[PDB]
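**Q** The structure follows.
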Amino acid sequence: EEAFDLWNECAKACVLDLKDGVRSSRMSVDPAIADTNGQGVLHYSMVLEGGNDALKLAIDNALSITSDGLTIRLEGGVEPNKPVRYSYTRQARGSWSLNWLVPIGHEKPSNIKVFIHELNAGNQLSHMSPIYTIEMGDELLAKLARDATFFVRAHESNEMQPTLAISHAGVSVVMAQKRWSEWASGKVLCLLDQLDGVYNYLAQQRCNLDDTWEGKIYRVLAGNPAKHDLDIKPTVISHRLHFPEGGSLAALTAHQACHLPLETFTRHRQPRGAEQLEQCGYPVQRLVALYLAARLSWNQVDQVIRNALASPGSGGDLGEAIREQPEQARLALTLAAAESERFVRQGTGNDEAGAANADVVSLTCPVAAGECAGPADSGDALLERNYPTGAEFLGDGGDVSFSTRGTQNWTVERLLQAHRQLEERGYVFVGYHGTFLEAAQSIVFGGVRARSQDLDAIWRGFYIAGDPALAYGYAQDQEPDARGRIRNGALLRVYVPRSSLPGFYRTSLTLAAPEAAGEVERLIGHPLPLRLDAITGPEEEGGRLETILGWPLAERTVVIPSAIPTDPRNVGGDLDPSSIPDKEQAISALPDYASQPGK
Ligand SMILES: [Cl-]
Ligand SMILES: [Cl-]
Ligand code: NA
Ligand code: NA
């Protein structure tokens, strides 16, 4: 009849008659699994063969997949007015693997992941779609992990008696030895035994998982999932997140400024109490929203902040939000401004208003490759390029955070260990960066991101200095906070992969010099601004050196704390040389930079 048993009949191979209407199969999993006290991931998959190009499949009304031979459309979610929706353009003809991940555990994410693998004749994995995230809410996830129905119906088939062939249908579970960071990044692939080796190949680096998931245990619960041989295109791993109610730029900014998962902002129910969420996450999200709702163009951010701070009670909601957290506002608004500007310049089809609601495409970028590009279909999305950050190079010693009282749990000993780890991973020190506390948190944990800057376009980029004393001058608030006090900031150490050194140049000229622009372009071999390259030269005639990293290069830095403290009793004062640890000086010489263009 209408029913069939997916995991028993299609574990090897089945041919489903679709000529008489929809076919359905219950997918039941032992409830003891969804109720585990630990954490795990259920990986549901099946290979769709002949007939996979004229289908409308569904898991209850929670997830729908429409395949017409050209695209595979996905839509679903728990929220009734704005379905989460995605569309994957097929890159091949033939069989494809349908995959969805359901997390289990008490503090689990409230969404599922969905992805598609295209397979060649040899049954090898040839292409992989982006990893799509669909918000479900806690209760619906529980239902998807225990009892849901899989529906299959022919859709615009040209067959007189349509059929669908399915093979290797099944479900597995991986239990960790609560950590959910991999789930939101490219490392989610590292949790899936069925895809061993993919992350290493595409990210060009080992999974290097922390103990929790490193010691995972895998088990097939039903059916017989496939483990495809690889013949995959080197396309970087990507994620795509659709914001049905808009607010993507605000969420992206909050996630990058605060080091909070992007998907925390698309949750069905907002978490409460979380310190970083209440103090940074929601405030930053709201600030960007207010700016967008005020109908202000991003190129006026500096003046908007200046006016809000200069006149109490002015600016209304946005003005008050800014005055409430001056530096956090500057970080948030300049981050959003830079991303909106980039989005608009991606194509004539993008504008400032659209940047506010565009999907976010997150890329797992190899550190040695050239520039990190997303899928052809990502030109209409906000983009994030992810590389290893300081968060991975802090070593043991406890939680690190930034405060006026100094960097938490950070000592010379810890710095030396971190520096050695960086060397072992192929990184090299290129200088110091001084900044305010909130920016230090963003940069070290979330990674360096472009921010709008009020300076000539040709000189925009990430500013650092080999001399900690020059960077120290920037390590403080540039404007008093709500309580009218200029806080000391933090001094940070900036590293880059050694493979990036050939792109570092030096000049004897000061950047203000009229000959500067042309000379730097001659050295880097292309028009400014800087891209995967950098320039070092005197900050002024007879001055200390300053280094600018092009934003693409800045994004792949690893930034960690310096053991040189900022003096809370002398904010605005010069760095006292005796406060620099001798052992930190010993690991702070700078590389030999090129003084001529490449041959
Ligand atoms: Cl149906
Ligand atoms: Cl020392
Ligand atoms: Na079709
Ligand atoms: Na639906």
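The numbering of chain A matches Swiss-Prot: 27-203, 210-631, in order.
According to its header, this structure was worked out by X-ray crystallography, 1.5 Å.
Positions of Cβ are set from backbone N, Cα and C atoms, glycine also.
Not my notes, these are from Swiss-Prot:
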{"type": "ACT_SITE", "residues": "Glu578", "note": "active site"}
{"type": "BINDING", "residues": "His465, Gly466, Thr467, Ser474, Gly479, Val480, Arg481, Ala482, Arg483, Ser484, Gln485, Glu578", "note": "NAD(+) binding site"}
{"type": "MUTAGEN", "residues": "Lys82 to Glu", "note": "Loss of toxicity, no binding to LRP1 receptor. 100-fold less cytotoxic, 5-fold less toxic in mice"}
{"type": "MUTAGEN", "residues": "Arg481 to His", "note": "52-fold decrease in ADPRT activity, 55-fold reduction in GH activity, 31-fold increase in dissociation constant for NAD(+)"}
{"type": "MUTAGEN", "residues": "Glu571 to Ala", "note": "833-fold decrease in ADPRT activity, 4-fold reduction in GH activity, 2-fold increase in dissociation constant for NAD(+)"}
{"type": "MUTAGEN", "residues": "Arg576 to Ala", "note": "2-fold decrease in ADPRT activity, 14-fold reduction in GH activity, 3-fold increase in dissociation constant for NAD(+)"}
{"type": "MUTAGEN", "residues": "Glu578 to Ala", "note": "666-fold decrease in ADPRT activity, 14-fold reduction in GH activity, 2-fold increase in dissociation constant for NAD(+), loss of toxicity against mouse cells"}
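Describe the structural context of these features.
**A** DSSP assigns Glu578 (mutagenesis position) to a strand. Same-chain residues at least 6 positions away in sequence with a Cβ under 8 Å from that of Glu578 (mutagenesis position) are, in sequence order, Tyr495, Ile496, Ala497, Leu502, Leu543, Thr568, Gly569, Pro570, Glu571.
In this structure, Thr467 (NAD(+) binding site) is part of a beta strand by DSSP. Sequence-distant neighbours of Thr467 (NAD(+) binding site): residues of the same chain at least 6 apart with a C-beta under 8 Å from its C-beta are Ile475, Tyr506, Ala507, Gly521, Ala522, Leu524.
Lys82 (mutagenesis position): 17 other CB atoms within 10 A of its CB, across all protein chains.
Just so you know, the Cβ of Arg481 (mutagenesis position) picks up 23 other Cβ atoms within 10 Å once every protein chain is counted.
The DSSP secondary structure for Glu571 (mutagenesis position) is coil.
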**Q** What is the Cα to Cα distance in Å between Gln203 and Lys210, where a stretch of 6 residues has no coordinates?
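**A** So the endpoints of the gap, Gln203 and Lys210, lie 10 Å apart at their Cα atoms.
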**Q** Whole-number Å distance between the CA of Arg483 (NAD(+) binding site) and the CA of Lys82 (mutagenesis position)?
**A** 44
**Q** In sequence order, which residues at least six apart in the same chain have a CB under 8 Å from the CB of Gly479 (NAD(+) binding site)?
**A** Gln288, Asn418, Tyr419, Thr421, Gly422, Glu587, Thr589, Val591
**Q** Based on Cα distances to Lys82 (mutagenesis position), point out the closest of the recorded positions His465, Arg481, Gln485, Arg576.
**A** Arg481
**Q** With the cut-off set at 10 Å between Cβ atoms, which of these recorded positions ends up with the most neighbours? Options: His465, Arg483, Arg576.
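**A** Sorting the candidates by Cβ neighbours within 10 Å, the top entry is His465.
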